[PDB]
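Below you'll find the structure, written out as structure tokens, and then a few comments.
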Amino acid sequence: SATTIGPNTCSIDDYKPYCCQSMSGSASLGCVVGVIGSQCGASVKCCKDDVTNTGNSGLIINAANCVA
């Protein structure tokens with residue numbers, strides 16, 4: 001993917017635009033907060049929050065807090 005990330009794509013159901021760096025061998029998606037202007041090459045997910053702790057360098061989302 002190469003979608004442009006901003007507080008518009010995922011911000012509806014209290015969501016954040018998460019750039020999940022899901023690669024070869026990733027049970028937990030390393031979803032870094034999409035910076036306005038950045039592009040998501042991997043799995044861009046619209047997740048709520050999950051927990052903004054224990055995962056600052058790429059939020060460790062349990063993949064169960066997003067619409068799609």
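Each residue's number is its place along the chain shown, starting with 1.
Structure method, as recorded: solution NMR.
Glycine residues also receive a Cβ, built from the backbone N, Cα and C atoms like all the rest.
These come from Swiss-Prot:
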MUTAGEN   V32 to I (Swiss-Prot position 72)  Does not significantly affect self-assembly and rodlet formation
MUTAGEN   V35 to G (Swiss-Prot position 75)  Increases self-assembly and rodlet formation
MUTAGEN   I36 to A (Swiss-Prot position 76)  Does not significantly affect self-assembly and rodlet formation
MUTAGEN   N56 to G (Swiss-Prot position 96)  Does not significantly affect self-assembly and rodlet formation
MUTAGEN   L59 to G (Swiss-Prot position 99)  Impairs self-assembly and rodlet formation
MUTAGEN   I60 to G (Swiss-Prot position 100)  Impairs self-assembly and rodlet formation
MUTAGEN   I61 to G (Swiss-Prot position 101)  Impairs self-assembly and rodlet formation
MUTAGEN   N62 to G (Swiss-Prot position 102)  Decreases self-assembly and rodlet formation
Residues near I61 (mutagenesis position) by Cβ (under 8 Å) yet at least 6 apart in sequence within the same chain, in sequence order, are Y18, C20, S28, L29, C31, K45, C47, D50, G55
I60 (mutagenesis position), DSSP three-state class -> strand
Reduced DSSP state (H/G/I helix, E/B strand, rest coil) at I36 (mutagenesis position) is coil
Integer Å value for the Cα distance linking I60 (mutagenesis position) with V32 (mutagenesis position) is 8
